[PDB]
Amino acid sequence: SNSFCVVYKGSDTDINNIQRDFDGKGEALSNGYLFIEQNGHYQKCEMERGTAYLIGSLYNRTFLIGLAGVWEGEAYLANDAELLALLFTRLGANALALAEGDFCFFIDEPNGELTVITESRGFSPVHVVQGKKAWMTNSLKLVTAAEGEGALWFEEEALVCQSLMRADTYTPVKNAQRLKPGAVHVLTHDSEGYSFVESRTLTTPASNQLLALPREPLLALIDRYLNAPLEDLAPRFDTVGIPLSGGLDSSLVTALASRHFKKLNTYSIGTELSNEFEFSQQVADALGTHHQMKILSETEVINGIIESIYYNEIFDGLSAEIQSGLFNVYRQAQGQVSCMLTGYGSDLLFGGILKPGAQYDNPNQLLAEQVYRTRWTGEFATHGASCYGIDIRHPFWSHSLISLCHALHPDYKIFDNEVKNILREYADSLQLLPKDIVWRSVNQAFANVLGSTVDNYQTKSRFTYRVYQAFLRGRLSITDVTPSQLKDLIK
Amino acid sequence: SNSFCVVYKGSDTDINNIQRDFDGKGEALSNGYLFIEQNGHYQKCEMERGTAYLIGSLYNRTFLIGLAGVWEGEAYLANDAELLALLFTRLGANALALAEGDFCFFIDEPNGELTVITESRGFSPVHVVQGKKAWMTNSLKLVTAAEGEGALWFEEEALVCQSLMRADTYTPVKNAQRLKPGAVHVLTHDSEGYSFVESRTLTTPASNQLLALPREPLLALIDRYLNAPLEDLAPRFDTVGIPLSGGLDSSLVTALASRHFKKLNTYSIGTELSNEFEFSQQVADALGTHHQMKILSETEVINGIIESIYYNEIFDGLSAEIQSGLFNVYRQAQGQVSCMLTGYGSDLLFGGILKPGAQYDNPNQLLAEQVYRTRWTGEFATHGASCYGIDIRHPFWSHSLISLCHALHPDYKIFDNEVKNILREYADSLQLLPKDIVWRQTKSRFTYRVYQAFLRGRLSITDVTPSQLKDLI
Amino acid sequence: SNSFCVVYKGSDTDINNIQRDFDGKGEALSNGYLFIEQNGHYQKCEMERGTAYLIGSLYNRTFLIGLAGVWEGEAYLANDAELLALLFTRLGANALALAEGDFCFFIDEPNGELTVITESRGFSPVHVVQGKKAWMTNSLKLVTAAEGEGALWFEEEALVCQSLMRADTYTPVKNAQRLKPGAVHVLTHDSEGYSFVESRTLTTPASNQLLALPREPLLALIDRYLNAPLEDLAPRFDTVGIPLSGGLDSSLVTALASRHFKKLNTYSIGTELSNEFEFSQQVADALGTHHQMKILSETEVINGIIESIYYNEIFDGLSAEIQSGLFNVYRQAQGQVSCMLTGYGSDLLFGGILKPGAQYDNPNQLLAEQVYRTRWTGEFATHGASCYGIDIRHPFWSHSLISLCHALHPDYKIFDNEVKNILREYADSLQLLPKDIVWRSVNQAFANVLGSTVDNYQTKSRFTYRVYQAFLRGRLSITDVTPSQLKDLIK
Amino acid sequence: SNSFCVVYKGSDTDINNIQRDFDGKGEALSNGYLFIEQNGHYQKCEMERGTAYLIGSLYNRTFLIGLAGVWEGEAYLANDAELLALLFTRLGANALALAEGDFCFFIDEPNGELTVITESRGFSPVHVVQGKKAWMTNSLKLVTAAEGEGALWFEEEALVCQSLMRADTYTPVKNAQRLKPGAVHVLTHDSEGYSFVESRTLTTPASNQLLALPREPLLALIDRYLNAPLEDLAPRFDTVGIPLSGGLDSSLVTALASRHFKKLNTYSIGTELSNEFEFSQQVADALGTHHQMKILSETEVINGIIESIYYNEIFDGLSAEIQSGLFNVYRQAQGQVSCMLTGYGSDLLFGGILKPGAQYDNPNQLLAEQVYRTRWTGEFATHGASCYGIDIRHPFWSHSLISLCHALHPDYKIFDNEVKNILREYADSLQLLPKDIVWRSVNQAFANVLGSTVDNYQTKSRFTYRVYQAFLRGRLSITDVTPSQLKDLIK
């Protein structure tokens, strides 16, 4: 949801500088400050070596509590910070990789040196930035708001927009470090007081051997893992928004959601009379949901793009373009729901990006690459939805489901001139969606404004990176983006 | 007949003497030899630092798989050894304490030494005995059969039968040490080849603060943890036997079982007095279980006692006394069932051993003491039931249910002249059992005597004579 | 004397019964209570994670300071405890195995847990006794004074006197455990308060490949390692006592001592069966020391044996027999000196136990076994000397010398019809001792009183273990050992 | 020279491209290549888990062997690699920080994962650079030689020349990471094969509390540490070169050296603006050493600066300016000596850079800042001297001396209108140098060639960073570089 940052030996001035542009509150730590935006969540608890802070939220508390409850009865009533603290002290830092959520866990030790654990999927990207002072934050613009326009040093666009695939620790900010998701990090200072980050991954590469898991056990597993995220949200939400494209992924989420929540709000978007309203409407009627559409203009499409960049700090062309559809939905649902579920990521797990009937030497490898890519882009950041009063959730993106699909036999993902076979089989087994739907132009508009080809994501990344820098340096306002300013960034 | 033992720096010859008294197969290890009884189960897998071995079985595979599945899809198709290995390498040794079962895990490192993890509840007690050679086993008699009648050195009964409470590492065998349950051990050797055990607990004491958990959530948890053990056994068993005492404990298990298994075989034993065949038959009639009762003779009561001492190597009088009924049920159930569920343990978790209306300064402390006590008695060993072709299981004795009750608020256990209140409430809410059922030092000297007699090979389980027992003072 | 004990989770009242038979001071701990005998030494210092204690003394502070000094200047003026804490926090527990001395290091952790490191040679044998409460002491008899005559349970003599070679963790006390020397130990308690010792060794077995080290380098190493111990004692002692037998070992030590101390007192013993006063006098004359010879009677031999058993808690027959000479020397030197140097162990390193003309398949392995044997006997305990007001020191028994000789080429230990060849060359190079000495019957007296052969050490150990038991149970007095008691012990 | 690099999954092409500009040889590792220049040194040995490699050399083997000799006899004949392996396995990685030398230790694991330990002083700066492939090297120019002129991405000079104090992990190369000196680093690869360095410091900040060590012991320690380094080189060198400036520092080193080596070659240099030939000649005469003078020209002066830049990869103006004198000396001594000693560093430990009679709130902190600064500049690199056939050594720069002086009471470094007080006292006590030397304009020439003021070091840094880049990009060659090409950089 809302962002946060920590500044080593920060001053009240640093905090007041941030609050002039970002609403929130500061809290003193042993040797510095902690700032959390107005809609941010966090919990704390005293530990043996210091105070533990858990910023953000947890998505699988039921699973986490079930785990700690194995040895500690107090897990059932522990706050987010206490819960992870139990896992930490009993099973070590590696156990926190088991938690899902847009969270960041850190222990504030007396010596000012803190130990931090970053969530392992990219729901909460964390950076360590070296400015006048050392900062740790999941929002680079907070550092600019505190230290000024020149705080972040950006790399040459030619060196940045030259590659589409990057390590999960990649950042275009020269004076910054992107903390690897799913790792423990200790923020030390040497004899002269210079910042030195000691990092260690909490996970190891999983086996790539084909997983020949029988059909029945597989379907039972998909069902349990897709519903778990919903069973966790149901208890605290009566209404839920869902972006309905009419496609299998979003339709499946709606079908499952109609069994956990009482009120369902579905939203559909199109462009240039090029849409899927036909199918989308059929799903809404089939399940009796509060449906409503909206045909986006070329202007609204670009707006969704720049908004995803501002809020989720996305500098990647492809990712910003895909996020456009979600941001236009947030705007339509704003004030109508507080929780949203999407079918996002399903194509990366079950083979939706594969070409039907085509042959692949290693389809799982091709997919795994895309699952990893999402770790650094910012597509999974929750800031955008938070600023719309929405708790965004992606049911498909759970550790258990992701791991299941990682090496799942391909014939389940691409077979007999079809894709996502096993998902479709699971879909109609619910007896909720019509065979028609189960089956068993943003990229263009974006290219249009830039004056390039639809497939040229290098020119699209050069533009997105442009607005990225302008937004993070504070020279562009998310509230005031004139068409002239946009055109300047284009050419 | 599901025991095992390992001899450090031993050969297959050192196992020969064992195979003359116990049937089973031997397997070579990097440095030493392993022996497994005829009906013993075991799996293996190749790790980076050696070969991993898992002896015995796992009760919460579904839970362990769900845990390793978070990061590894290979968990779904892994044997017990590969499954614990995944947990070991990714979450460390401490993770193996989350597994439930009468198992022992160890890694045969090519560096000579082996790393051992013992199960955390006492389902499979492991000793390291120092005789002519060093042995690690879950059955002390195996060492005797290997090295002779005098292999094991016993303590003076005067010092053994004195106290009623002991640490979970206590053993009456002077030349042996009992490996702490729920611990990782490294059996190394110094510059002169002398054995040295480096142990470390995999757990720490839990909070003793009163757990003021609301009623609804609490009941939801009870229902979950009590049923989980059955959901795991249901898939691989058509029929299941249950020792029906007619009480709330055994009755509840039968009620739940009837919702997971197709065929239910209930057994009720007892003597002319203190028996409860009426109540049992009532429950049996309500659940429509295949019900059978039998009155035991004084010889049978005693036989049940000595058999528990032999099979589960129990030297404690109280524990061997309680096991009598169970072991008599095994005999009556032999050949009819392969899986049995009991209500064992319930009384220690929900306050069943407490007196209604009585006032206690700290009831949970008394209960926790008894929970801990079961770790060394051997009452939870599975050897006895196994030799009868039965997989013994105690639904109540799960990590989660035990931990939950550890500091659960006393009012749930003993309130207004009542005990097991919360349990009774969960029971009748099922609408399955009749409301009337739900309610809504001289012995230790003898036990220890037969214990030594059996472990040293003097007395034999199939040769036990009434006069031989009497001769024991 | 200079012993100590700690009562895990105990109170100050638990010590009172001990102070009734042994004079000493108490010390309240966070997780129990400490007791140190009157002539005992101990230092302390606050660590970032508990209070550290060092009971006993260190023999190689110069080497330890030289090491710590590499990264910390405060090492030059740190007390023993602070000095080990520096090594502990920087190089881990394994570094404390580098320290020599009859010490024991432990951390009083606030979380109710003790972290202890035991010295690696056996100079200070530590045991954990389980009575009504858990005890950690370097003197079993202290537990008896605390809980009473039935505090310690002993094993059947037949099961104790049957073997000659044992593990360094062996103890005849059934309800006790002997902490392995040179290991780190954590004393904790489980959910029911029962104590549990978690141990880890600080060293791994060394190489057994022959060490083909050249002449000059070897001699330089021997010279360095044999002199360091004396250099450590020189600054604090003007006079030093030395058990002079007239043999190479004691003669070498005497020769080296004359170059470090201005006043040397030599002591020679013997029996009515034999003696080497001729050679002993020769050395004293060559070095001009204050010499004196004492001829022992059977009674004095036995007294020396029983005293080595009481003070050092030796239960082995052979070990006690050897110690008899030293204990009688202590009685003779008492009040005359406050420090003493011996050639003890020299034979286990350079091959003194080996005979010229004899054939050995693996001489180093025979020696190494004896080196290891001294770890559990008690021969190296310092209590006995302490009670006589003497700081006993064994120059030859240093980590570096023992390691050096461990696999030193046999040709240096036995060659050309002679043993201790290299040792003889080093002594000869000093130009202090007469060539006559450089190159060339307590056992009988002991056997005579027992009424057996001098080779039967099984019958002798049965006597020693018998007195060992009687002393530790408080059924016997070291002040008065009537003949009627001595007879029953024998048979 | 003596540089080296390691390329993960490198190819014969990479190695051959390198040898096109640098002579040496490649060696295949488990999953990559090792490249070591012609005159580079290295040793290896098999470890329980992987092959251990030691590149470069050790300066304090006597001390390291003395430490490992405590538990292992094979320490005495172990090669440099086997020696650190002994410490590593027994005392952990932290123990390799005790070693001194221009070395890099790394363990090649079967899975391709490299465990590296970098020396703790900066004698062998190691970088990890991300080009087409990932490289670990102590010479950035080797990567350019392998992948071409564009392999290294350089930061804007304005950003690099804006400060003279940096973290010891600072590098002006954007696509590179400077490995912290005195740390362990695991070079892993995540699920998608992306490089991820896990680093941990081996040291912790020493105490800053004033060290009021008594004078007598102080002098004894200084003596021991300044001579130890000489005792290590003496056994393998008959002749040694010394850059004599007539100053107390170089003069003292010459005085001590004259008592360790047979022949001493003293070299002195001076500019046309001024010199120190007067005082230097006095020491040569006093100690009777083979002295030599040489007046440097504006050209030779600058040539010394750019050579320090090329060979030692220095980008810092100040540091490059200081090395000028040393490099001119290597040239004059080439072929005349194989080992050289300097008084380099003395001023930073004993207060030589402070102003006599001036007041300082915290003199030790100022000194400590400078001591740390040398870690990243490249002043301690040995490549320069190596290419001149010289094994350069700086006696003052030992861990023990550095640590001793770290917090040493200021009155020892600056008192009553004097500086380096305690050093002068120690020097005078030797009775080897004249009173006018013990006491009981290259910087200008550089400022003239550029055309700026001696005060303005940003213009000097500009030039140095410019030459740095040109040399590392392969544009300029140290073989045929001329002043004409350097003038083009000035403007």
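Chain D is numbered as in Swiss-Prot; the shown residues are, in order, 2-441, 451-501.
According to its header, this structure was worked out by X-ray crystallography, 2.3 Å.
The backbone N, Cα and C atoms fix where each Cβ goes, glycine too.
D:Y345 to F appears in Swiss-Prot as a mutagenesis experiment; the accompanying note says: Reduces catalytic efficiency. The local packing around D:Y345 (mutagenesis position), expressed as other Cβ atoms within 10 Å of its Cβ over all shown chains, amounts to 23.
DSSP gives D:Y345 (mutagenesis position) a coil state; it is part of no helix or strand. Here Swiss-Prot describes D:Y345 to A as a published mutagenesis experiment; the accompanying note says: Loss of activity.
Annotation comment: Swiss-Prot describes D:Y345 as active site, evidence class a curator's inference.
D:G346 (substrate binding site): 22 other CB atoms within 10 A of its CB, across all protein chains. Per Swiss-Prot, substrate binding site is recorded for D:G346, D:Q371, D:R374.
In Swiss-Prot, a mutagenesis experiment is listed as D:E380 to D, annotated with the note Reduces catalytic efficiency. Here the Cβ of D:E380 (mutagenesis position) has 24 other Cβ atoms within 10 Å, regardless of which shown protein chain they belong to.
What Swiss-Prot notes for the published mutagenesis of D:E380 to A is this: Loss of activity.
In Swiss-Prot, the entry for mutagenesis D:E380 to Q states: Reduces catalytic efficiency. The structure shown retains the original residue. When secondary structure is read from DSSP and collapsed to three states, D:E380 (mutagenesis position) falls in the coil class.
Sequence annotations record features per position, and here Swiss-Prot assigns active site, proton acceptor to D:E380 based on a curator's inference.
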Sorted by sequence, non-D:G346, D:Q371, D:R374 residues with Cβ within 8 Å of centre, substrate: D:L349, D:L368, D:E370, D:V372, D:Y373, D:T375
Pairwise CA distance, D:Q371 (substrate binding site) versus D:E380 (mutagenesis position), rounded so that it is a whole Å: 12
Lowest local Cβ density (other Cβ within 10 Å) among binding-site residues: D:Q371, D:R374: D:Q371
Rounded to the nearest Å - Cα separation of D:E380 (mutagenesis position) and D:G346 (substrate binding site): 10
Through-space Cα separation in Å, D:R441-D:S451, 9-residue segment unmodelled: 26
Site extent for substrate (largest Cα pair distance over D:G346, D:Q371, D:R374, Å): 11
Integer Å distance between the CA atoms belonging to D:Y345 (mutagenesis position) and D:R374 (substrate binding site): 14
